[PDB]
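One structure is given here, and the rest of the page talks about it.
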Amino acid sequence: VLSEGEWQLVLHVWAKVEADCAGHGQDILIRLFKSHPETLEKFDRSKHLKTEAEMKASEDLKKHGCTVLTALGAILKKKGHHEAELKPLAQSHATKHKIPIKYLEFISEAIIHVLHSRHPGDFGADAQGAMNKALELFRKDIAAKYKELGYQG
Ligand code: HEM
């Protein structure tokens, strides 16, 4: 459903993200927690971090942020053909972590904010629109997998 051109814009900016996995990952989570503090409660250890500096200095948050981006990167490189990649992720996020689709919207917003902040020249209107569609596709498909597992989140 995304055009080839749009996928290229997505993967163009993603190569930039990959130049600093920990950094982008960290800032996305920090942004998420700031914009939607209720999300922080999902994180057993990061829950207890009281300042921005503490979060910035957290190897936990760096490694988890990078883990999120690494999994998302693999999904986006499938260019929509991500049925296999979504299976274990829907399982864990539906039944174990219990992350509502709204929370995936929240983190999608965080991703777009961080990418625009760090890469404005490589993330203008068309690039943002393409990333928006890619993440919308992600959320739609993972929502369907949620329901197959009995989770109406
Ligand atoms: C782009 C969307 C997301 C991606 C690609 C993603 C990816 C991952 C990956 C790869 C893992 C490790 C393996 C696993 O348990 O599945 C993970 C774990 C986890 N995810 Fe996500 N995630 C996303 C969104 C979220 C959001 C928005 C939340 C909470 C608001 C969340 C909560 C968690 C938690 C609590 C863990 C386990 C952390 C731990 O116990 O160490 N995820 N995620």
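Note that chain A is numbered according to Swiss-Prot, with residues 2-154 shown in order.
Even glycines carry a Cβ here, placed using N, Cα and C.
According to Swiss-Prot, the protein has these features:
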type    : residues      : note
BINDING : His65         : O2 binding site
BINDING : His65         : nitrite binding site
BINDING : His94         : heme b binding site
VARIANT : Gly122 to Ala : In metmyoglobin
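Between the listed binding-site residues, namely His65, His94, the fewest other CB atoms within 10 angstroms of a CB are found at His65.
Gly122 (variant position) and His65 (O2 binding site) are 27 Å apart (CA-CA, integer value).
In this structure, the CA atom of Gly122 (variant position) is 33 Å away from the CA atom of the residue listed as 'heme b binding site'.
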